Amino acid sequence: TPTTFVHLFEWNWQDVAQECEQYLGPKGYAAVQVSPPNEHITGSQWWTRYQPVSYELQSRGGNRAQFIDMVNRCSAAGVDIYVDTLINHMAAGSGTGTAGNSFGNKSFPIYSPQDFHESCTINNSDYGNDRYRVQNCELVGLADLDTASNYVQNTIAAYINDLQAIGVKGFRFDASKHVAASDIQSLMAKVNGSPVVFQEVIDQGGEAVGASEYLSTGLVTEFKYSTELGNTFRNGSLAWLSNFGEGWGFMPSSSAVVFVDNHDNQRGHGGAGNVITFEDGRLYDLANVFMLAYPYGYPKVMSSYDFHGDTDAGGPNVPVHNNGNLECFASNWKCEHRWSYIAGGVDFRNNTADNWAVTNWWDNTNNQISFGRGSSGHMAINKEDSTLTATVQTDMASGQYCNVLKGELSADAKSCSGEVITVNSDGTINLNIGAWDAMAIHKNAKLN
Ligand SMILES: [Ca+2]
């Protein structure tokens, strides 16, 4: 069952299409969130994508034909496409777009100065005590669209509807906090059918505008998850995660999009240094394994590029699929979605989707934990400095299982490529997990 999606950050349309056929589809990823496909300002920085010029599908990722080709090919592979949609603003200042269009002084090919709110600057203190300014003023100089305007709502809705006609199945509403929930409600009334919509709302608490305000218009990014997970993994005890989720004050599980990190917070925007990223190696593996095994939210796996400490830099000057060579795992594209523990966690989540309870939780009061998903699967994480050798109780059928974090079941089901885990006749497992390692087994990766 499809349960997880991935963000192919700055991946061009040809690389995504190929990734869908060769990897995402076969491995079970539900969908792909692509970078903004519309016309945006010129420049090499990754953030140019967040300054729209028009809704023409001519961007750094490719042209309209390549985009349509990507949707079709991904769709055939069983993978949906979610489009990062800019509903709050247009480009700042003046200049030229990726499709040749000129703009300037809030004058764009599809909007006039009258289609924007009167200019004012959002100040940091406005977040805590002035919802009017947060939603009507400019976010770092970006022209703030008058989202209450029928013309503006029709224009954005037409774009969304055009994407659905092409085959796009979902949408990410960028900077949703900066748009009144009621404006989004009016917008959605113009959207055909019921596509998957998730809204970016950064709410760690103490904001004038809250995440709960967007629950009736779709899913909402739960930023507390990323921050607390990172904080617990680095500075706390894993034992504390036994009631992670609503128990910690998070929004309803069925309404949340969760992640270890995202394109913003891995660069210091919306997250401090406690956020765990690819740079943390094995710590990142372990954090993803917990997220993917734990039954809270709709997880989004991150797929980054090594930015070499430059938080403004755009992606690599080389494609992922480069003349038969895969530009992954090194100093270009990181391809975390292909990392063994991460793809294995996705497999675990996909095969335990028939039991969303956390069963038989066990911990050593500190950094060793183990829990099951009923008789569908079991997992354990060892973040201590000594081997985890405890005997844990599971509800699983006795037999031999492939530790899916380190390998997989062969076609004929007679062998695994990685280590084997034995479930004894009484349902127990005598663990043998080294420091900073983990194991996960499920009913669909059982031997012979
Ligand atoms: Ca706004």
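Sequence positions for chain A are given in Swiss-Prot numbering; the residues included correspond to 25-472, in order.
Using N, Cα and C of the backbone, Cβ positions are placed for all residues, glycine too.
For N112, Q159, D168, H202, the entry in Swiss-Prot reads Ca(2+) binding site. The annotation chloride binding site is assigned in Swiss-Prot to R196, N286, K324. Taken from Swiss-Prot, the feature active site, nucleophile applies to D198. Annotated active site, proton donor per Swiss-Prot: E224, in sequence order, evidence recorded as experimental evidence. Among the mutagenesis entries in Swiss-Prot is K324 to Q, noted as: Abolishes chloride binding and reduces catalytic rate.
Shown on the structure are the features that Swiss-Prot records.
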{"residue": "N112", "record": "Ca(2+) binding site", "Cβ contacts under 8 Å, 6 or more apart": "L163, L166, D168, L169, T171, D198, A199, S200, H202, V203"}
{"residue": "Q159", "record": "Ca(2+) binding site", "Cβ contacts under 8 Å, 6 or more apart": "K201, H202, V203, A204, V233"}
{"residue": "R196", "record": "chloride binding site", "Cβ contacts under 8 Å, 6 or more apart": "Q57, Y106, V107, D108, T109, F222, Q223, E224"}
{"residue": "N286", "record": "chloride binding site", "Cβ contacts under 8 Å, 6 or more apart": "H31, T245, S250, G294, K324, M326"}
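For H202 (Ca(2+) binding site), the Cβ neighbour count at a 10 Å cut-off comes to 23, with all displayed protein chains included. Of the listed recorded positions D168, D198, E224, the Cβ environment within 10 Å is emptiest of other Cβ atoms at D198. Taking a Cβ distance under 6 Å to any atom of ligand 1 as the criterion, the recorded positions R196, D198, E224, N286, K324 reduce to none. Other residues of the same chain near the chloride site, with their Cβ within 8 Å of the Cβ centroid of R196, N286, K324, are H31, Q57, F222, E224, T245, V281, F283, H287, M326.
Secondary structure at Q159 (Ca(2+) binding site), as computed by DSSP, is helix. In the three-state DSSP reading, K324 (mutagenesis position) counts as strand. All chains included, 24 other C-beta atoms sit within 10 angstroms of the C-beta of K324 (mutagenesis position).
Of the residues the record lists as binding chloride, namely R196, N286, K324, the two whose Cα atoms sit farthest apart are 13 Å from each other.
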